[PDB]
Amino acid sequence: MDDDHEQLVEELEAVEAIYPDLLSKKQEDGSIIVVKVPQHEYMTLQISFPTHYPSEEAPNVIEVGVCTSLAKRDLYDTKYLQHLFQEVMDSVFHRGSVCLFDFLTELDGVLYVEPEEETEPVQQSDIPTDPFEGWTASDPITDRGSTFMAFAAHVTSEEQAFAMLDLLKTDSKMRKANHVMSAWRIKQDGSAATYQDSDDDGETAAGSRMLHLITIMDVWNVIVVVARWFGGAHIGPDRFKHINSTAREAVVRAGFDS
């Protein structure tokens, strides 16, 4: 009856993460929800969360709905499925799991609709979302068809900057992009050992521009690499805007707004 809301709200964000479109919450923060059969059926299950939620006991199945015709409407009804649904919760009534995960297993077997026995996720992504060594990169952006991304990294003298970037630059994963550009700058905060020069790689017209760009942006002792990728139409709605907020934190953090 304490952080029960936090763990509850946590599973809400988890089921959300795993299956957004599939789940539909009637209430704001859990309380009552309507999830649909884990596969993608048509039978939606209405479930409430009592003060005796998973921790105390488990959720409350209040109703089920199903899109059917006269073909198999004689096999199972709403109140009927509710009965077996409840007996399923009985499983997720005493588990370390909250409900959503352990209750789907019973239905996964008993409800049939088993195509194959191999799961196949999607690890293929152009936009980099995984951290890098000595690198802080997280500014992918999206434009019509084109993906604009950048990698930032705080550095010491030019040797480190040159190597880490030399490597990333000659790396075939970064060569996957149509054309890549890079900018380096070393300016001793109080000393005089400074090194300046401009990269080009692809579009040389972009190099000095990018250099002056970082200069006017009030930033030094940090490197940035920009790459142009080709995805779909807009790749994704949440791609640019959402990751922008994220990217903003990264770019700034690495030392670009400092």
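We number each residue from 1, going along the chain as drawn.
Using the three backbone atoms N, Cα and C, a Cβ is placed for every residue, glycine included.
According to Swiss-Prot, the domain 'RWD' annotation covers 10-114, on the basis of sequence analysis. For the mutagenesis of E87 to A, Swiss-Prot gives this note: Slightly increases interaction with GCN1 and ACT1 and does not prevent inhibition of GCN2 activity in amino acid-starved cells; when associated with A-90. The structure shown keeps the original residue. In Swiss-Prot, the entry for mutagenesis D90 to A states: Slightly increases interaction with GCN1 and ACT1 and does not prevent inhibition of GCN2 activity in amino acid-starved cells; when associated with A-87. The structure shown retains the original residue. Here the residue is the original one, while Swiss-Prot reports the published mutagenesis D102 to A with the comment Decreases interaction with GCN1, but not with ACT1, and prevents inhibition of GCN2 activity in amino acid-starved cells; when associated with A-106. Where Swiss-Prot documents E106 to A as a mutagenesis experiment, the accompanying text is: Decreases interaction with GCN1, but not with ACT1, and prevents inhibition of GCN2 activity in amino acid-starved cells; when associated with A-102.
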Measuring Cα to Cα, how many Å separate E106 (mutagenesis position) from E87 (mutagenesis position)?
10
What number of additional C-beta atoms lies within 10 angstroms of the C-beta atom of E87 (mutagenesis position)?
12
Cβ neighbours within the same chain of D90 (mutagenesis position) - under 8 Å, at least six residues apart:
none
For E106 (mutagenesis position), the three-state class that DSSP assigns:
helix
Roughly how many angstrom lie between the C-alpha atoms of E87 (mutagenesis position) and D102 (mutagenesis position)?
12
Mind giving me a neighbour count for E106 (mutagenesis position)? Other Cβ atoms within 10 Å of its Cβ, every protein chain shown.
17
For the domain 'RWD' (10-114), how many residues does DSSP put in helix, in strand and in coil?
32 helix, 19 strand, 54 coil
